[PDB]
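Peer 1: Starting off with a structure, shown below.
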Amino acid sequence: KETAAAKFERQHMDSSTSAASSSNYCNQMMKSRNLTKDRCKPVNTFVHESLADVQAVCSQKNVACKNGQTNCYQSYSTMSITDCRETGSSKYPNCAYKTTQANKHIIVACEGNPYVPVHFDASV
Ligand SMILES: [Cl-]
Ligand SMILES: [Cl-]
Ligand SMILES: [Ir+4]
Ligand SMILES: [Ir+4]
Ligand SMILES: [Ir+4]
Ligand SMILES: [Ir+4]
Ligand SMILES: [Ir+4]
Ligand SMILES: [O]
């Protein structure tokens, strides 16, 4: 089975490029990272920072997760990200996305030993 931590890297980590280079990006990346398999996943975010920078967030600002748990962490600095958001006309299996680059703080849920990101909660 895929670990939660590896799933986070697959769904949210793209260190290779520093900033989007779009409008292709979300369409190819959602596809290539297996996020258009079961459904068109409506929203997803990719983080354009080193794995180490993102992992470090687990020891930064402790905040409440959206689901009411306490194991979420907000990055002290903003990070280069890309929000992928399905279009109104997107129909499975041909999943269509709008690519939006931004620099924002990320919020991630962390667990396990080692204590690493396992879910992307939000950006702010
Ligand atoms: Cl496996
Ligand atoms: Cl800010
Ligand atoms: Ir396995
Ligand atoms: Ir890619
Ligand atoms: Ir800020
Ligand atoms: Ir996710
Ligand atoms: Ir979880
Ligand atoms: O910030």
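The numbers used for chain A are those of Swiss-Prot, and the residues that appear cover 27-150, in sequence.
The header says X-ray crystallography, 2.3 Å.
Using the three backbone atoms N, Cα and C, a Cβ is placed for every residue, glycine included.
The active site, proton acceptor feature in Swiss-Prot is assigned to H38. Residues or ranges marked as active site, proton donor in Swiss-Prot: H145. Annotated substrate binding site per Swiss-Prot: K33, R36, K67, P68, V69, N70, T71, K92, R111, in sequence order. As a published mutagenesis entry, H38 to A appears in Swiss-Prot alongside the note: Loss of activity. Mutagenesis annotation in Swiss-Prot: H145 to A, described as Loss of activity; the structure shown retains the original residue.
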Peer 1: Do you know which of the recorded positions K33, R111, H145 has the most other C-beta atoms within 10 angstroms of its C-beta?
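Peer 2: Highest number of other Cβ atoms within 10 Å: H145.
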Peer 1: Which residue, of the recorded positions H38, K67, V69, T71, has its CB surrounded by the fewest other CB atoms within 10 A?
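Peer 2: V69, out of the recorded positions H38, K67, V69, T71, has the fewest neighbouring Cβ atoms within 10 Å.
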Peer 1: Out of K67, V69, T71, which of these binding-site residues is nearest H38 (mutagenesis position) by C-alpha distance?
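Peer 2: Going through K67, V69, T71 one by one, the Cα closest to that of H38 (mutagenesis position) is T71.
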Peer 1: Cβ under 6 Å from an atom of ligand 7: which of these recorded positions qualify? The list is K33, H38, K67, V69, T71, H145.
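Peer 2: Result: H145.
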Peer 1: Would you mind pulling the longest C-alpha to C-alpha span across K33, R36, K67, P68, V69, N70, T71, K92, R111, which the record has binding substrate, in angstrom?
Peer 2: 21
Peer 1: Around ligand 3, within a Cβ distance of under 6 Å, which of the recorded positions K33, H38, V69 show up?
Peer 2: none
